[PDB]
There are 2 protein chains.
Amino acid sequence: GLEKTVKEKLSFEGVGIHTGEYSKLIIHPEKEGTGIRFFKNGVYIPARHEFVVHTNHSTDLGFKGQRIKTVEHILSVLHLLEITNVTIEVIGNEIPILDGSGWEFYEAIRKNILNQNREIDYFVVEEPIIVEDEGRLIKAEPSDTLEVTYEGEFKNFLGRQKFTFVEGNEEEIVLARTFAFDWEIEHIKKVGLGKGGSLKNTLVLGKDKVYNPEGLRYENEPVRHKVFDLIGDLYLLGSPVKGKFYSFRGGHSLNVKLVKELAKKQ
Amino acid sequence: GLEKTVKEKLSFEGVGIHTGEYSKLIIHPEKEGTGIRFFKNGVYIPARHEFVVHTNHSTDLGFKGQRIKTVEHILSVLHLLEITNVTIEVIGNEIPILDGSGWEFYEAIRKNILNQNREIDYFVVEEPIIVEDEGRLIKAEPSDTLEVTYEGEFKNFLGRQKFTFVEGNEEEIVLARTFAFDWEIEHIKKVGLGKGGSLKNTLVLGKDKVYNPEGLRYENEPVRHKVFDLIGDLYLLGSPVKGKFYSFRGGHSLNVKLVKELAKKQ
Ligand SMILES: CCCCCC/C=C/CCCCCCCC(=O)O
Ligand SMILES: CCCCCC/C=C/CCCCCCCC(=O)O
Ligand SMILES: C[As](C)(=O)[O-]
Ligand SMILES: C[As](C)(=O)[O-]
Ligand SMILES: [Cl-]
Ligand SMILES: [Cl-]
Ligand SMILES: [Cl-]
Ligand SMILES: [Zn+2]
Ligand SMILES: [Zn+2]
Ligand SMILES: [Zn+2]
Ligand SMILES: [Zn+2]
Ligand SMILES: [Zn+2]
């Protein structure tokens, strides 16, 4: 595929799910070979694993004293659409969560794709690799196409379910929203997070209930969202990825661990 | 005491807890003998029991095709400060919930009281009366001062608690907020209510937890609030009340039932 950028400046704004603060984004077009990077208060922060500073409840990046929280959703959308050159200027401390999914980003960016004059330099998984952590596991192996499977084992009515993304089915995961369990709320709040969370940007589930009046968009919306999250973290490899991935109960921490190990080997 | 009004108009705005819509109130001064009345779309709606049209999860008033939801908190504050003559213009279909208590109302009105030239004609409970409904009970009896006791019996950690309000202790209940149990949320949403509810205006409790990061303001905040609600509904009698009340598991429906029985007798 050919490298891509946006045809013109795109802007988004809204509350940040963790800071609870209002922020604004301005997606700037960039020429070939620029890569994906954020910009805040005069500092460019590459969307690469070396700049990850936090992975609890979100993937946060930082460099030279400037930090940006929750980059996983905008990065997933960029990855899915193969946007390889853009600057995400952030006026605030976190990416707006919007409705909790990548839908608004996906729709706006998709109709503004600009093909460029360079073949994409994909990060190709060359050999099988496995990372584990307290029951959690993620396996990566060679594949010409990007394939991502997430299998969850929830302690509520969701039980055990899995979902597989394959190229061409981007629309099956871009609407899946961020979710949380009611028994986790006190913890999240206690650690200074989730300050902007609400039923408008978060699917809140109980042992046997669904608090959102709109209910779930899909019976497996949570695992579709986990797949979406993983694809966003995978872009931290520095360029569109080609490989087959399987994640069992994975989260941002394990995702980043996998990325660093993959980067190290190749 | 002397009838009272406000020295100057007072405004309050925010979201309605049930409609989830923006709403605003403007309290305007009125001369002696006017009483408390709401104004909406050209219609005056007296703050009296004859105009109650709904009592499930809030006390709503209506007249000639115009309705206003959730008048209990503003009326409670007015009753407590003995404000007797005002016109409350309403923009929207419900009184803003603010933080779920009567604090903002109380502090603003308290500093803007204007004594008038006429003695207040209190509604004096003359003989004992009792109303019941599925285990719930409320008893009213004679007293030179307003005394209100609420005893709750909760299906969670709260267990059985009681709280007694007496004249002069207004500040002990004007900070107590609206509360709901996590197992009731789906029902409330299902009946088209609670659309503006959030941790900022509602104390949400579980079988063993408190979701709000700020926790409870008082270990018995819920019963203090129930006392606050009853005092607001009692003002539907048309004037400040003098009597001793005891409510066991009472709610707006039973509160209004009591008011109507008291009104009938006397
Ligand atoms: C239940 C209703 C209302 C208000 C929102 C409650 C706060 C939720 C916290 C924000 C969610 C953050 C994502 C964390 C979930 C995870 O790591 O699995
Ligand atoms: C899991 C946590 C929370 C989601 C918060 C949603 C807000 C609750 C709805 C508004 C409450 C309105 C009060 C009515 C309750 C009653 O009459 O018992
Ligand atoms: C837990 As999240 C903010 O990555 O959906
Ligand atoms: C249940 As209510 C809005 O009167 O606190
Ligand atoms: Cl944490
Ligand atoms: Cl955690
Ligand atoms: Cl009910
Ligand atoms: Zn190509
Ligand atoms: Zn945590
Ligand atoms: Zn996510
Ligand atoms: Zn109330
Ligand atoms: Zn109900």
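Swiss-Prot numbering applies to chain B: residues 2-267, in that order.
Quick reminder: no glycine exception, Cβ is built from N, Cα and C everywhere.
Copied over from Swiss-Prot:
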ACT_SITE  B:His253  active site, proton donor
BINDING   B:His74, B:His226, B:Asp230  Zn(2+) binding site
MUTAGEN   B:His19 to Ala  20-fold decrease in activity. 2-fold decrease in zinc content
MUTAGEN   B:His74 to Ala  Almost loss of activity. 10-fold decrease in zinc content
MUTAGEN   B:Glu222 to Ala  20-fold decrease in activity
MUTAGEN   B:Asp234 to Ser  Loss of activity
MUTAGEN   B:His253 to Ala  Loss of activity. 4.3-fold decrease in zinc content
Check: same-chain CB within 8 A of Zn(2+) site center, minus B:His74, B:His226, B:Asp230:
B:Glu73, B:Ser77, B:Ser102, B:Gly103, B:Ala177, B:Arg178, B:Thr179, B:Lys227, B:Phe229, B:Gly233
Taking only the recorded positions B:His226, B:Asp234, B:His253, which one has a CA atom nearest to the CA atom of B:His19 (mutagenesis position)?
B:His253
What is the separation, in Å, between the Cα atoms of B:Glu222 (mutagenesis position) and B:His253 (mutagenesis position)?
18
Would you mind sorting out which recorded positions among B:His19, B:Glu222, B:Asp230, B:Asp234 put a C-beta under 6 angstroms from ligand 4?
B:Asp230
Report the nearest neighbour of B:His226 (Zn(2+) binding site) in space among the mutagenesis positions B:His74, B:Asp234, B:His253, comparing Cα positions.
B:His74
I want to verify one value. Collapsing DSSP to three states, which class is B:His19 (mutagenesis position)?
coil
Which residues in the same chain, at least 6 apart in sequence, have a Cβ under 8 Å from the Cβ of B:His74 (mutagenesis position)?
B:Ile96, B:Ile98, B:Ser102, B:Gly103, B:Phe106, B:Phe229, B:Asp230, B:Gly233
Listed recorded positions (B:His19, B:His226, B:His253), ranked by Cβ neighbours within 10 Å, top entry:
B:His226
Once the DSSP letters are reduced so that anything not helix or strand counts as coil, what is B:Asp234 (mutagenesis position)?
helix
How many Å lie between the Cα of B:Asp234 (mutagenesis position) and the Cα of B:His253 (mutagenesis position)?
7
How many neighbouring Cβ atoms, not counting its own, are there within 10 Å of the Cβ of B:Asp230 (Zn(2+) binding site)?
25
Give me the count of other Cβ atoms within 10 A of the Cβ belonging to B:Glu222 (mutagenesis position).
23
CB neighbours of B:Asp234 (mutagenesis position) within 10 A?
27
